[PDB]
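Data first, discussion second: the structure below is written as structure tokens.
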Amino acid sequence: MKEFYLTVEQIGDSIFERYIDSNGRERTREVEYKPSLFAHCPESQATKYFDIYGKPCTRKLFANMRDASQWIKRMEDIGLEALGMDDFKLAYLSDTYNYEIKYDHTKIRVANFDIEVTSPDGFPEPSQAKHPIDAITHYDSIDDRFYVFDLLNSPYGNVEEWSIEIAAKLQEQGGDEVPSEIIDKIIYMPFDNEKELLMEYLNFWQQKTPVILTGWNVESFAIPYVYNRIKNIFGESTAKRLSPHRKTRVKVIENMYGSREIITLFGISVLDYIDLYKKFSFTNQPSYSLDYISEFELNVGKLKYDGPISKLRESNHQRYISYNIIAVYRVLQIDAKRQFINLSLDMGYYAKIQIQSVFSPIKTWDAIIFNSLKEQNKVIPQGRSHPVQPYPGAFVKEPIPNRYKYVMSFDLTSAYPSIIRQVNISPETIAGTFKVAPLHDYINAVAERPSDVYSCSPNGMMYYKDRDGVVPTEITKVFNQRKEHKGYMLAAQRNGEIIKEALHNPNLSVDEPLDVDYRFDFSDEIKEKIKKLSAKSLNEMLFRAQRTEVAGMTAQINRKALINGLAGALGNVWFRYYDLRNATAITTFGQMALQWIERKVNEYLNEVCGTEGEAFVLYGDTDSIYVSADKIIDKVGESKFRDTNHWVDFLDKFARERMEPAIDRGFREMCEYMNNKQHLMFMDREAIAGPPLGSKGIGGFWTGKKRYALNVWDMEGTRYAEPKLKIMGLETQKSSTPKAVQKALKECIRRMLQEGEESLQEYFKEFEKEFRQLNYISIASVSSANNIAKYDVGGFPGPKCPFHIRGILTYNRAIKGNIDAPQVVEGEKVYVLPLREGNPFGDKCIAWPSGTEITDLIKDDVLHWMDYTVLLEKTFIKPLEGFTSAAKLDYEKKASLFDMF
DNA sequence: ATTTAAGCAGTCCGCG
DNA sequence: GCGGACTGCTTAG
Ligand SMILES: [Ca+2]
Ligand SMILES: [Ca+2]
Ligand SMILES: [Ca+2]
Ligand SMILES: [Ca+2]
Ligand SMILES: [Ca+2]
């Protein structure tokens, strides 16, 4: 096999590299890497190296890496550009792996671990590590085994061995229900003292040194706790054995308001799963506890135990250890679904970076672009300092708030990346500038053509047309990958809808799910077999289809995020290719494109309807248009349609056969107007939306910018078995809105769009009557909690104190003295409830850590003093009044003349 | 650890 | 009450 790196580090004048050799074995080497950097040189000096602008360079080969870094410094003192890759490990990887990396994940040791620490005095601080580590579960991907290190004797209690037999048993048997599929994979090791446990753990670690290290909060808790605990017991040299090169650094992570410390383990790539989830999931969750996320992702029940975690080991060590093992498995189950580890490996190896660098789109693109240029013997420019400056973004149309009955939407495929490619936007393709006219002059095609030579953006920038820039070339490569995976995602989605339809008529038989590839549209033969399957088999196929869709989603959406991040990175001051001219060329062209095509679509539809000055485009955001289709439907007449699917078909055909060609013509004209390199504005139909045929549903409504709901029958070619709401911006979509309220508001919207005013009124009346029975957590608001200390004046709210911070201060006073009650963590999320006047907490609200039950000492009082009236008004009635007034609809029946009967 | 536009909740205080 | 200036938070692109 071709060789591939696992990890790379610079330590002084040495590169330390762990890798898989040509025979598939893991090896480690130290290499005295001599890096090269570059200086500009005279034109008369023969060279094969040129900077990105075609200026000649001489290569400087240094005796060692420190000499290279010192030369960069003196080049600054002199005032001259020091060109080349200044991150020497990336240069090392580029030299060592000068081919597309084919990696074999089965050879990469992925370790998933979790530790337990009993603490009788509150949260066990990793920097102090003053309590024994009493359990470690460590899953190894190569062995496919869970290694369980169990402390039997501690200052906080001596316990019996954990029993695998009880662990396997059902909860209803008094067992812990450790999943049967992992029972045979557990290797259990009890220890009668912590020193032996830790010494053995470290010997184990040397034998099975993780390459990828993950778990839940491992970077902020487990890793630093283990490091510091070992350090405190044995000394630093022993703790550094967690690094394969015996090198560690205390790294300070600094944000807006304060800082924290992590331990960098040289020669390990730490990918904390919480951080993977936050970057790659595109969710915003009310809580990031593993219990909460596991429930959300996998629909598994919360790990239940009696009493506080600080007494769980002494009271029920059996359950204590089982839940430690399950916790490790939950993360593996989440990854089986989401495939974020696979994603990181794919992207890391593609870019030729340390895998953990996938968290930095700047690092990722810096590496991609460096490798690309190096291939042509080109030399990257030196990074420079820039002051942070604001720059303009997208255009968003102000909608008239209203119901909108029939709607077809369209938006650009990969808008900003397509703009970069079309215009040829790149550091080295800048050709000059032209004299800019007001944007609206371009939108209306009245401005003088910017250039007859170069490719233009309406911000004034001109680009070469003779050759693609490195930014367009590299963005296209990742775009193509994105497109492939999106194809798989949408096939899986369409396949899912076939199964859902079949589920209406399940056969009464005993059979098996069909062995199929859900990434490809089901063949006719597969469809026939499906119509004969049982519900059991169909449900299993549906689950498999949806898992395949999730896999495709992960792969496509994060590739989308990477390419969009490149357009973004052009406006980040730390990016090597930072240029506000290029960042703004993209956004300004985008503004023009949207408003240009709005004009073209209005003109086209006014033509085919024989009207003048009518606005068919009702809304648009960045790269999208929403077109009112009422007149199209009305031209044939609702009576002519057999059912809902019939008019959906008709609108689908109209969009594909009339609208899209008109849109394409409009954009081809714009490309010529701007003299662009290549026509790449492809605005495909997104949604077909409307009420069910014959119903009183309103179809859709807008309240304002970035706030709307549509009843969608077909999305990007997926024809739903059941209509699906596309709701953007409204309170149903916000993590801050209570769970039960999101749910009730969604049902109000469903009823508005599908059933009409009367149905909405029936539901509102019921919700208003019953809501006080809802569980307090379900009706609690949610907020991030920053700057708690800033607004805390002797335990009371200072000036301008935010509502949620006031709640936290109330909580703090209410739990005062207790070291055992959960503390609110700065920067994390809280649940918030309003409190009735004259409550014993002495303020108008209370807040506590999200994803948790409020501590028992105050739970009863919070429940007694919860202000349901305020809660209902703020979270439910106020937003509903917004939805209904915009839709010109009443949520309560108005009096009429009929009342007199 | 890429980016801008823009929404709503709430505080403070004005608004004769 | 409602608006604007402002902070805080969160979502649509
Ligand atoms: Ca735990
Ligand atoms: Ca788009
Ligand atoms: Ca059937
Ligand atoms: Ca869009
Ligand atoms: Ca599309």
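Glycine too: its Cβ is placed from the backbone N, Cα and C atoms.
A:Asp623 (Mg(2+) 3 binding site) falls within neither a helix nor a strand when secondary structure is assigned with DSSP, and so counts as coil. For A:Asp411, A:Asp623, the entry in Swiss-Prot reads Mg(2+) 3 binding site, with the evidence type experimental evidence.
Summarising the annotation, Swiss-Prot assigns Mg(2+) 4 binding site to A:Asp411, A:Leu412, A:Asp623 and lists experimental evidence as the type of evidence. Neighbour list (A:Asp623 (Mg(2+) 3 binding site), Cβ cut-off 8 Å, at least 6 residues apart, same chain): A:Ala394, A:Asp411, A:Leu412, A:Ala415, A:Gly590, A:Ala593, A:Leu594, A:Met683.
Here the Cβ of A:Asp621 (mutagenesis position) has 19 other Cβ atoms within 10 Å, regardless of which shown protein chain they belong to. Looking at Swiss-Prot, you'll find the mutagenesis A:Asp621 to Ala noted as follows: Drastic decrease in the efficiency of incorporation of dGMP.
When secondary structure is read from DSSP and collapsed to three states, A:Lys706 (mutagenesis position) falls in the coil class. Among the mutagenesis entries in Swiss-Prot is A:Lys706 to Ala, noted as: Almost complete loss of polymerase activity.
The 10 Å shell around the Cβ of A:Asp714 (mutagenesis position) contains 22 further Cβ atoms across the protein chains shown. In the three-state DSSP classification, A:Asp714 (mutagenesis position) falls within a strand. Swiss-Prot gives this note for the published mutagenesis A:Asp714 to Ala: Complete loss of viral replication.
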> A:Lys706 (mutagenesis position) has how many other Cβ neighbours within 10 Å of its own Cβ?
Replying inline: 13
> Can you list, in sequence order, the residues of the same chain other than A:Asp411, A:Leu412, A:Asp623 whose CB lies within 8 Å of the CB centroid of the Mg(2+) 4 site?
Replying inline: A:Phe410, A:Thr413, A:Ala415, A:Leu594, A:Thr622, A:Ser624, A:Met683
> Near the Cβ of A:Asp411 (Mg(2+) 3 binding site), how many other Cβ atoms are there if near means within 10 Å?
Replying inline: 20
> How long is the line from the C-alpha of A:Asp621 (mutagenesis position) to the C-alpha of A:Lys706 (mutagenesis position), rounded to the nearest angstrom?
Replying inline: 8
> Of A:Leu412, A:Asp621, A:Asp623, A:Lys706, listed as recorded positions, which ones have a Cβ less than 6 Å away from ligand 2?
Replying inline: A:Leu412, A:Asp623
> Distance between A:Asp714 (mutagenesis position) and A:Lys706 (mutagenesis position) at the Cα atoms, whole Å?
Replying inline: 21
